[PDB]
Amino acid sequence: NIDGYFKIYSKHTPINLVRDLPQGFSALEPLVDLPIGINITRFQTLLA
Amino acid sequence: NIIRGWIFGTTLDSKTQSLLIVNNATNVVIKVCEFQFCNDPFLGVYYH
Amino acid sequence: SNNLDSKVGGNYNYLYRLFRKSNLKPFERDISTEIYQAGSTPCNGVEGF
Ligand SMILES: *[C@@H]1O[C@H](CO)[C@@H](O[C@@H]2O[C@H](CO)[C@@H](O)[C@H](O)[C@H]2NC(C)=O)[C@H](O)[C@H]1NC(C)=O
Ligand SMILES: *[C@@H]1O[C@H](CO)[C@@H](O[C@@H]2O[C@H](CO)[C@@H](O)[C@H](O)[C@H]2NC(C)=O)[C@H](O)[C@H]1NC(C)=O
């Protein structure tokens, strides 16, 4: 989140891991830039 | 598809703005509001 | 905009921030309506010295 420009980069990799963050290398491509203009100091994920 | 989004913000309780990014089954929604978040937030599924 | 934003009794709809704990960041927007303090005392509720 820079100057309200909340920037998201992402990647999706097909894996077969069972219980760890997969060891390897990949680079995330920028997808969108949101003009949100707010204070982001904390965050929390949403689960099903 | 168990992780579906995030809450971002300094105070997630309508004293300030906050960002919701949430991928629901139909269409992902991105919103910046003085949201009044729940103490334990989630999304629920009927199984079978 | 004196033909658009001025009223003969005073157009008091146009607010600005008069107090803040410190300066804000480039293109940030402060909308907080919490009571500020000019003294070393804490302050609570709607008003105080
Ligand atoms: C974003 O929100 C955080 C959390 O409220 C702010 O941190 C506060 O900073 C002020 C600075 O004077 C302190 O007096 C408060 O005690 C801090 N609060 C907490 C809970 O740490 C932060 O300043 C905000 N950032 C911006 C740029 O507005
Ligand atoms: C996910 O959330 C979106 C946004 O709230 C929902 O989109 C709504 O869909 C209904 C039914 O078609 C429309 O009447 C509303 O106007 C839509 N709202 C907006 C803001 O687009 C969507 O239905 C939700 N999906 C699920 C699975 O509940």
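Chain A is numbered as in Swiss-Prot; the shown residues are, in order, 196-243.
Method on record in the header is electron microscopy, 2.8 Å.
The backbone N, Cα and C atoms fix where each Cβ goes, and this holds for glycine too.
What Swiss-Prot notes for the published mutagenesis of A:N234 to Q is this: Increased resistance to neutralizing antibodies. Same-chain residues at least 6 positions away in sequence with a Cβ under 8 Å from that of A:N234 (mutagenesis position) are not found in this chain.
According to Swiss-Prot, the natural variant A:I210 to V carries this note: In strain: Omicron/BA.2.75. Counting only same-chain residues at least 6 apart in sequence, those with a Cβ under 8 Å from the Cβ of A:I210 (variant position) are A:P217. Look at A:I210 (variant position): DSSP puts it in coil.
A:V213 to E appears in Swiss-Prot as a known natural variant, with the remark: In strain: Omicron/XBB.1.5, Omicron/EG.5.1. A:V213 (variant position) is surrounded by 5 other CB atoms, counting those within 10 A of its CB over all protein chains shown.
Under the heading of natural variants, Swiss-Prot lists A:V213 to G and annotates it as follows: In strain: Omicron/BA.2, Omicron/BA.2.12.1, Omicron/BA.2.75, Omicron/BA.4, Omicron/BA.5, Omicron/BQ.1.1.
Counting only same-chain residues at least 6 apart in sequence, none has a Cβ under 8 Å from the Cβ of A:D215 (variant position). Among the sequence features in Swiss-Prot, the natural variant A:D215 to G is noted as follows: In strain: Beta/B.1.351.
There are 6 other CB atoms within 10 A of the CB of A:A222 (variant position), with all protein chains counted. Under its natural variant entries, Swiss-Prot includes A:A222 to V with the note: In strain: 20A.EU1.
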Discussion item. Using DSSP and collapsing to three states, where does A:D215 (variant position) fall: helix, strand or coil?
Written reply: coil
Item to complete: Write out which of the listed recorded positions, namely A:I210, A:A222, A:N234, lie with a C-beta under 8 A from a C-beta of chain B, sequence order kept, or 'none'.
Response: A:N234
Worksheet item: If you measure A:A222 (variant position) to A:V213 (variant position) at Cα, how many Å is it?
Response: 22
Fill in: Interface-proximal recorded positions, chain C, C-beta separation under 8 A, candidates A:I210, A:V213, A:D215, A:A222, A:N234
A:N234
Practice prompt. May I ask which of the recorded positions A:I210, A:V213, A:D215, A:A222, A:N234 have a CB within less than 6 Å of any atom of ligand 1, listed in sequence order?
Written response: A:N234
